[PDB]
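Participant: Handing you a structure now.
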Amino acid sequence: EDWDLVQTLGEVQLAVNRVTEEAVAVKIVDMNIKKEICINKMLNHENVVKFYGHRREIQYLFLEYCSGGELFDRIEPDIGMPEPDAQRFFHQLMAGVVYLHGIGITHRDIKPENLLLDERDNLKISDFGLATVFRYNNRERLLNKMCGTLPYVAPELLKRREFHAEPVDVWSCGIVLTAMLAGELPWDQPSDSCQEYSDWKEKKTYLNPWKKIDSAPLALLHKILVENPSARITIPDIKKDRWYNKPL
Ligand SMILES: NC[C@H]1CN(c2c(-c3ccccc3)cnc3[nH]ncc23)CCO1
């Protein structure tokens, strides 16, 4: 029943049980939050941060603790990481995302800061503060609110009033794959006023970050970072991609 607040992790603190010594993370928010909890209550997956509970004292959320830390700290700047680790993390990221979309939830802010690692380096999707329901009673609702973080965000979100939820999460996963294999983000935002994004749209892959990416992962990135959300590859199809299925 009693937890000691060892240290601050992010506010979020690492908590250790007085009797069992089990570790958890506690999100402390003083008064979005009601929905965060609502959504967390529906989530049960090995690639999503576990929700233990909450107490309405200022509010306390009891969330799985990931001693691995965040994925960003596994990416060497300007270099990335070994391709085999990138793939494994992407496999797990896709498992996490398939699950969420499966029960009609979109994270809306997928980035390495919200991808955590446990002790076996398992990836866990984290922070459903911006998440929302996009399918309910087998009915899809298009989104119209601008959420996320500019470098990870899909283009349609900047130029369209309404958009489907799923392809937006897929784009952001591609940007994450890019960060993992090149140690840099390709652009500040997916807009035409952005030189780096114009270049990608023109297939200038001899520039960074694309120069640093092997041809197989890059062909997949060509399928994910497609401006038209309707032409953008879908997850079931990512699951069939050559690089995705390449032994490494
Ligand atoms: N990447 C920053 C993140 C780190 N963080 C967590 C961390 C954590 C702990 C140390 C370093 C980075 C992240 C581990 N498990 C967690 N579960 N829920 C949150 C969380 C809390 C939010 O800030």
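Quick note: numbers on chain A are straight from Swiss-Prot, i.e. 7-16, 22-42, 51-76, 79-269, in order.
Cβ atoms here come from the backbone N, Cα and C positions, even for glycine.
Heads up, here are the entries from Swiss-Prot:
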type	residues	note
MUTAGEN	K38 to R	Abolishes kinase activity
MUTAGEN	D130 to A	Abolishes kinase activity
ACT_SITE	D130	active site, proton acceptor
MUTAGEN	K132 to R	Strong reduction of chromatin-associated CHK1 ubiquitination
Participant: In sequence order, which same-chain residues at least six apart have a C-beta under 8 angstroms from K38 (mutagenesis position)?
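Facilitator: The answer is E22, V23, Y81, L82, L84.
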Participant: Spanning 8 missing residues, the endpoints are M42 and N51. What is the Cα distance in Å?
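Facilitator: Result for this gap is 10 Å, Cα to Cα.
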Participant: In sequence order, which same-chain residues at least six apart have a C-beta under 8 angstroms from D130 (mutagenesis position)?
Facilitator: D148, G150, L151, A152, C168, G169, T170, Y173, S193
Participant: Could you tell me the whole-number distance in Å between the Cα atoms of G16 and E22, where 5 residues in between were not modelled?
Facilitator: 6
Participant: Gap validation: 2 unmodelled residues, flanks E76 and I79. CA-CA distance in Å?
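Facilitator: Roughly 6 Å, rounded to a whole number, separates the two Cα atoms.
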Participant: Across all the protein chains here, work out how many other Cβ atoms are within 10 Å of the Cβ of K132 (mutagenesis position).
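Facilitator: For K132 (mutagenesis position), the 10 Å Cβ neighbour count is 22.
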